[PDB]
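Beneath this line is the structure, given in structure tokens, with notes to follow.
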Amino acid sequence: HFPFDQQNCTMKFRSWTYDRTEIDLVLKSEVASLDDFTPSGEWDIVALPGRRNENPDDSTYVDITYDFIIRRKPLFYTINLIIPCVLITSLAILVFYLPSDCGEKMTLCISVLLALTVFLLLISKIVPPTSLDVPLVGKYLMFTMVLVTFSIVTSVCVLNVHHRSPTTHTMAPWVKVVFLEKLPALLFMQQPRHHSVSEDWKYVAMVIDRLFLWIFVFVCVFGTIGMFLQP
Amino acid sequence: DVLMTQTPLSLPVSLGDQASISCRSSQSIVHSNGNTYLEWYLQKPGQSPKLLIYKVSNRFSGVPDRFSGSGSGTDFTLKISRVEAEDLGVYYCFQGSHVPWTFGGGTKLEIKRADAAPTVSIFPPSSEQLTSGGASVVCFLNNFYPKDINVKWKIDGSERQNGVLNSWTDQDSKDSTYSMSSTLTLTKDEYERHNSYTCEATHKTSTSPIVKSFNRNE
Amino acid sequence: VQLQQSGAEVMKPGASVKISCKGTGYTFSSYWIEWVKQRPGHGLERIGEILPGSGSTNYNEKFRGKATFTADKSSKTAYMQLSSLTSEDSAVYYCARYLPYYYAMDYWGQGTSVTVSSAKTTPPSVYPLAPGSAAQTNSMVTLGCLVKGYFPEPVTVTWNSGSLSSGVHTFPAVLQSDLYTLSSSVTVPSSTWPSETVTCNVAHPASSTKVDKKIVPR
Amino acid sequence: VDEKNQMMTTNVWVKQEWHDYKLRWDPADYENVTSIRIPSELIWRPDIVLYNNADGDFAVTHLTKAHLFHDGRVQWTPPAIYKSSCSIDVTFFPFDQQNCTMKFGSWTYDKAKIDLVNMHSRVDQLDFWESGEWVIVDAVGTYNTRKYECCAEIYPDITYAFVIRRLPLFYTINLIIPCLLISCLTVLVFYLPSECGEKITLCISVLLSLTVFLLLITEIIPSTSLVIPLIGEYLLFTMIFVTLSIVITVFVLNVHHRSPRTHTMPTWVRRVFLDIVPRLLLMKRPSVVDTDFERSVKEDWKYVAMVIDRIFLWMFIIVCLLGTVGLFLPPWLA
Amino acid sequence: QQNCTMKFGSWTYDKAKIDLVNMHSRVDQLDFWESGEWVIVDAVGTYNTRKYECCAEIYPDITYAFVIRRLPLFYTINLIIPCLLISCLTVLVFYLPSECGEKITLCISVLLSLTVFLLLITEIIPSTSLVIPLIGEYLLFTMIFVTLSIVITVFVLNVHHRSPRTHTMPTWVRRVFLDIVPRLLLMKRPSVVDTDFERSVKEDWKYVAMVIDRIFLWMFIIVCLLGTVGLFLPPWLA
Ligand SMILES: *[C@@H]1O[C@H](CO)[C@@H](O[C@@H]2O[C@H](CO)[C@@H](O[C@@H]3O[C@H](CO)[C@@H](O)[C@H](O)[C@@H]3O)[C@H](O)[C@H]2NC(C)=O)[C@H](O)[C@H]1NC(C)=O
Ligand SMILES: *[C@@H]1O[C@H](CO)[C@@H](O)[C@H](O)[C@H]1NC(C)=O
Ligand SMILES: *[C@@H]1O[C@H](CO)[C@@H](O)[C@H](O)[C@H]1NC(C)=O
Ligand SMILES: *[C@@H]1O[C@H](CO)[C@@H](O)[C@H](O)[C@H]1NC(C)=O
Ligand SMILES: CC(=O)OCC[N+](C)(C)C
Ligand SMILES: CC(=O)OCC[N+](C)(C)C
Ligand code: NA
């Protein structure tokens, strides 16, 4: 749950010379004292209980363990890691609304992928390198990177489709009946068709982008399920 | 804030009966430590609450063994094997899992018994009200049960609803019956004008409303 | 272990009050102090919490801004300050000791009562009542005793040295417009009411007023 | 002065001086010997420790020799390297002024047994070594006495408050000026013509440069959640508005490349964005008479995109100036 | 799965004066604190005895071999999958139309991303010359083929922008790349007869470049697939 995580750090005290048959450890109080405590600023103290543990199987073991339950104050990282990451992620969908004639789809999607990977590696440098659980922020960034790679592949496909002319490719009848008649209707496009083959190729490439813009908006919006669960 | 709901609002159950109290959360209140933190508090009238159960099931030291708890991610219940006089009070469910921590709605507990018909009465003002410059009319209803009680201020065929006070007494111990006193404040300029005043009330035992009137004109 | 709360308070609307909770017999700085509001009507609402050792504080959404917690470490006391007191803030406030995820609210303060009103101290005005003339006389009859125009709480109504204690039905105080009132009645043998003297004592410690007005047959 | 770890490392001489009644002698009986130097470990010493130690040693460890005088006076001036912890306030970084403290006092002797007297009221800086990165505005020791729940006695202590000011030229040149230069390019995208095919390049480059600079500043400031550096807020707001500009640039590029074969221009768009808005922005479209409908409309679409760009060029310039002036002038003008 | 050893023995007492007795063979783990990054497969102490050239006596020692297995989810998430995503985009440049003006950007970005990831790997592994990581070998082979793709893309861009005013189409180029190869690759040119010689041949060049580009898309997809399986599969099947 980084950066909204809560840590449970313990301090175990023992006498490394005498066992329970020689000295018995007792707790002066059930909690640690905060009478002269200086507030941290990054970490919020929640509870500092102390417990005296015996081993029913050993009878020579005694210790006192203090559980330090601390809660991270999350504004620093919510400002320096989450907002920049959400800002980067919001650009993952623009590539499908960018006209293919601008010749900048690759720049946009490649830059988005670069930024997401950089943020993922930074998060991998802030957290312990343990393989027990993955931060939800890291998982969400990982999912977004996979989506952006998929969008790069789709943009390459759409650019190939767009730069098609009747002198190099022939459009099959099924392509016509699907992409110029049926699919545009579902997406509320309604080709003006005021009147030539080259523009048909351009429109087909535009229909494919509009279709994937829908898919990347529902999935991206549904991506809040993988993000809103952290806070 | 996690919203916590308790059902029923009131739970009438006679002595020695099984008592079941249910609390539900607007979200799962489980925690990573393998425990979900839920606590039950009992408050007697005119007293500070008292802890009964914590961590769903674990029972606080010094509490009768009849109390028991159980639940899951978002549904929990409290059980009382046998009910006693001391057990009367209000029970709250407290969630200690997600900040901020919120209380339940509270579930009042009562003991049911043979319903007794109300003993209605009416008392007109006194000479002190006249000299001071006032007129107070109060209707009494004593030693009745259950809460299915309604009172109505009819007057000489005219139903007056303004200035009607609602003040009833919680369940007693000796009788385990409630009471309901309704008042109507009248001034001298108005006290002597009208002619007859009534006190209508309806109860489950008697379907027909009970009428009790006196004539100002006399 | 003991949490000691300050005394009752009466404040005018729009003012601010500061109530305190003093804890002794334990590590005061290591336990969260929970503040709970209980309106006279019903329900327990948690205002917020403070850890005296640090300055950390939480508030429930309904109370964000309305209340502010401050804690003193040299003297084991924690304070809540309420701002812009309205008529809804009038309630009883409790302070409790809490350690999240480990120990529940096992110790509670006695409770502090705060009343928001524009009125000032006023002595009571007891108007004893009795059955009306236009009523059939039977084996059982009810008495009457009314107290009104007093402020603030509390007022104790009792019969002569507890001459007839059992069977008396006092009722909770209510506000007619700005002042408080109260009522009380009892059932006695019809053959003993006229022969044996009955009276409803009244005491108003807030106004240092003691009243003894005997109810005589009309 | 470690801002990220919130520690202050200092090299001090802990000047101490007390009176020993059992270490007195008459110089006339010892060939006029007035004073001697003896190892400090052979005599009683006060156990003055640094309460707020962090990553260091609580008590003195060097244990130099102590100067002892015939009248019982003892002078001990050992050196020490102290790593105390102080709260770092980086609201005005790199123009910030830190306030780091050091708390000194006896550990096991209360006010009734050992009492501290402030030798001087100001840290001695005669042999101070200039840092070139910080300047000590003020260093004054204050005498305090307080009671701890440990013990029933009063323990006095002396707290030194070092008020140090940062010399900002280094970080100015290395962070602030590059940040301002990058910020200057935030609104240029709206003045770039859509035919150049490089709006995406400029806006994306600005965004990622601002991100790199924010992450570079995040490696210096502490990770506390109490204060937000004004530089951090400025960079974050610039990031948000640059992202919005990227979105608007994508929209404008889409609008520019529309033709009758694919899109239809409604009457309301034509009216608004070719009659009203161009006038309000003081841009006058030449009254051209073109016949070819397909090419004529394509020119209308190209102009609508041009008009939309000018609207946001004005808005962003206003926002940039008001945002900058409305954030940095108040604190400067106290 | 690393195998790190610790060798314990008396420094100055030989086997004739101090003899070590292996209390228990395996290292005791009753109080072990789980790291979360490594798992102890097996820790066994082996008693060995050997002679050094300093000294004439036999010196015994006990050597504990810690066999620790790494938990890969961390690097699997932070190095492997990003590398796979970058590798996925190593043949797309061959499906990008030359008119888009983005082939160079894409291939250069892929190359530099792969190089950066190799450099990141270099900061983790030891600087030893006895073994080479399979991740490193895969990254280097991918970089070599991406550089080759950059060269081929430069050549294809040069071919696509040829016109009769600057270059002349040899008859063999026409024959091959407009009759034979297009048929094999299942790509069919439309039967149209443009009149303008300058525009007619300017569309033949734009089609020769497309065919040459299509040849390598098939070739670089086979190599990428065969190389990956031909490098990582044998190790998987122990
Ligand atoms: C912080 O971490 C510590 C150690 O991992 C947790 O301590 C463990 O807490 C569990 C839950 O209460 C204890 O198990 C329970 O013990 C009671 C009493 O023995 C028993 O009646 C229950 O049936 C259950 O077994 C466990 O003993 C305890 N271990 C130690 C060493 O203290 C602690 O709960 C964690 N706290 C938080 C807030 O995450
Ligand atoms: C002793 O030494 C001091 C200086 O240390 C000098 O002033 C004084 O005259 C000396 N006295 C004798 C008797 O030598
Ligand atoms: C520095 O801090 C000390 C104690 O925290 C305080 O007394 C002093 O006024 C502060 N000085 C400045 C300039 O903030
Ligand atoms: C580990 O290394 C030791 C000595 O190099 C060897 O005896 C042992 O067999 C090795 N174990 C494994 C699992 O490779
Ligand atoms: C008696 C004793 O050793 O006290 C140490 C702690 N201190 C400095 C707060 C009093
Ligand atoms: C005698 C002596 O000290 O020998 C040291 C060398 N060693 C550790 C190989 C036996
Ligand atoms: Na770059």
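Residue numbering: from 1, along the chain as shown.
Using the three backbone atoms N, Cα and C, a Cβ is placed for every residue, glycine included.
Copied over from Swiss-Prot:
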- D:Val1, D:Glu3: Ca(2+) binding site (BINDING)
- D:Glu3 to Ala (Swiss-Prot position 78): Loss of CHRNA4:CHRNB2 channel opening potentiation by divalent cations (MUTAGEN)
- D:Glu130 to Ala (Swiss-Prot position 205): Loss of CHRNA4:CHRNB2 channel opening potentiation by divalent cations (MUTAGEN)
- D:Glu133 to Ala (Swiss-Prot position 208): Loss of CHRNA4:CHRNB2 channel opening potentiation by divalent cations (MUTAGEN)
- D:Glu219 to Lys (Swiss-Prot position 294): Loss of CA(2+) permeability (MUTAGEN)
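Separating the Cα atoms of D:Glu133 (mutagenesis position) and D:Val1 (Ca(2+) binding site) is a whole-number distance of 9 Å. Around the Cβ of D:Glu219 (mutagenesis position), 7 further Cβ atoms fall within 10 Å across all displayed protein chains. Neighbour counts were taken as the number of other C-beta atoms within 10 angstroms of each residue's C-beta; across the mutagenesis positions D:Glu3, D:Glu130, D:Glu133, the minimum falls on D:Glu130. In this structure, the C-alpha atom of D:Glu130 (mutagenesis position) lies 14 angstrom from that of D:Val1 (Ca(2+) binding site). The Cβ of D:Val1 (Ca(2+) binding site) has D:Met8, D:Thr9, D:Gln98, D:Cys100, D:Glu133, D:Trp134, D:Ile164 as same-chain neighbours under 8 Å, each 6 or more residues away in sequence. Rounded to a whole number, the C-alpha distance linking D:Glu219 (mutagenesis position) with D:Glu3 (mutagenesis position) is 10 angstrom. DSSP assigns D:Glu133 (mutagenesis position) to coil in the three-state reduction, placing it in neither a helix nor a strand.
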